[PDB]
Amino acid sequence: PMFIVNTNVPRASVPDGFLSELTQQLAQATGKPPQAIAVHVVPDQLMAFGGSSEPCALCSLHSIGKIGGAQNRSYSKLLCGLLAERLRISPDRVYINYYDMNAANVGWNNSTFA
Amino acid sequence: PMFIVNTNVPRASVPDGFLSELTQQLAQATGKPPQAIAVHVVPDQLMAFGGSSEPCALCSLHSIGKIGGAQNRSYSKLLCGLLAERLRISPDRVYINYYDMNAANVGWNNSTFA
Amino acid sequence: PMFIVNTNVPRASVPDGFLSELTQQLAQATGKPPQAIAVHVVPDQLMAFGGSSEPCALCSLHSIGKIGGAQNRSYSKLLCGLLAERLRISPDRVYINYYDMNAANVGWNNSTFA
């Protein structure tokens, strides 16, 4: 799984340990081992959400499986909770796009996962 | 809806008001209220388009519905017109990927839109 | 086709010529002409892959066709080889998400490719 967060929050507000904590929490939530988890945080962005430039986040979670109605609700609670707690972004100012990737469309280590 | 623009145009060439104007124009084009619109501009990028590093843009519009053949043609005219007018990027150096997101695959406010 | 590379490798480690070489090699691999190829490199990112912050890359390749099981295996060998050779990123520290785009969902030049 791969989680990306783009936000207008400044780099100095991203706490040390945030990528590690995302890795561990996503491993637990997806059921996939941490060895397979990639995380990416992109601060200082120029963005607006609902006509305001107050703190917000545009995110995405891509996974080979483990994506669906109930799981996504559960991810959204978890990930909004983390972004609220660590980056002070209110949950109603976060979008998370979920992608269920086909194994044949994910490359890694000179091949794909098919 | 969420609109992202990645470009090699410098940050000082993005006019003040560009994010608000994108918000308003996208609200009108998609028929969705501005409260639901998110916009993200990423300048100063290292990129090339057709073997040239002249001004270009790689963009995406994600929306829960309101994506289809005719609408997308209409969005592309609108968006290329704005990028040409405001950032001085020629329309033939812009790509816009359109994604029709399932409500169950978009998180927000601790849950999804399903 | 559009190829994007997000990496924690520093900007000074991206060699001159890297975007041109990506353009050329992607043109040969996809069979599409270089006029249609767009490439984007984003260095200095805050990221982790498998619980480590050693050099890694999160990438994507979007193409109107030319995406499938065998082609993606081929692309992944090619692109991991380039990233290993030019940016010193090990292949097992790279993810590449492949997207087969519908022509009606790609805008360019005030219209779409449908």
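Numbers in chain C come straight from Swiss-Prot, and the residues shown are 2-115, in order.
Method reported for this entry: X-ray crystallography, 2.0 Å.
Cβ from N, Cα, C; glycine included.
The active site, proton acceptor annotation in Swiss-Prot covers C:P2 and is backed by similarity to another entry. Here Swiss-Prot flags C:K33, C:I65, C:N98 as substrate binding site, drawing on experimental evidence. According to Swiss-Prot, the mutagenesis experiment C:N111 to C carries this note: Causes formation of interchain disulfide bonds with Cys-81 from another subunit.
Where Swiss-Prot records a feature, it is marked here on the structure.
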residue: C:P2; record: active site, proton acceptor; CB count, 10 Å: 24
residue: C:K33; record: substrate binding site; CB count, 10 Å: 16
residue: C:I65; record: substrate binding site; CB count, 10 Å: 21
residue: C:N98; record: substrate binding site; CB count, 10 Å: 17
residue: C:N111; record: mutagenesis position; CB count, 10 Å: 17
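Comparing C:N98 (substrate binding site) with C:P2 (active site, proton acceptor), their Cα atoms are 13 Å apart once rounded. In sequence order, C:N98 are the recorded positions among C:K33, C:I65, C:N98, C:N111 whose C-beta falls under 8 Å from a C-beta of chain A.
Chain B lies within reach of C:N111, taking the recorded positions C:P2, C:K33, C:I65, C:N111 and requiring a CB-CB distance under 8 A. In this structure, C:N98 (substrate binding site) is part of a beta strand by DSSP. Across the structure, C:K33 (substrate binding site) and C:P2 (active site, proton acceptor) are spaced 8 Å apart at their Cα atoms.
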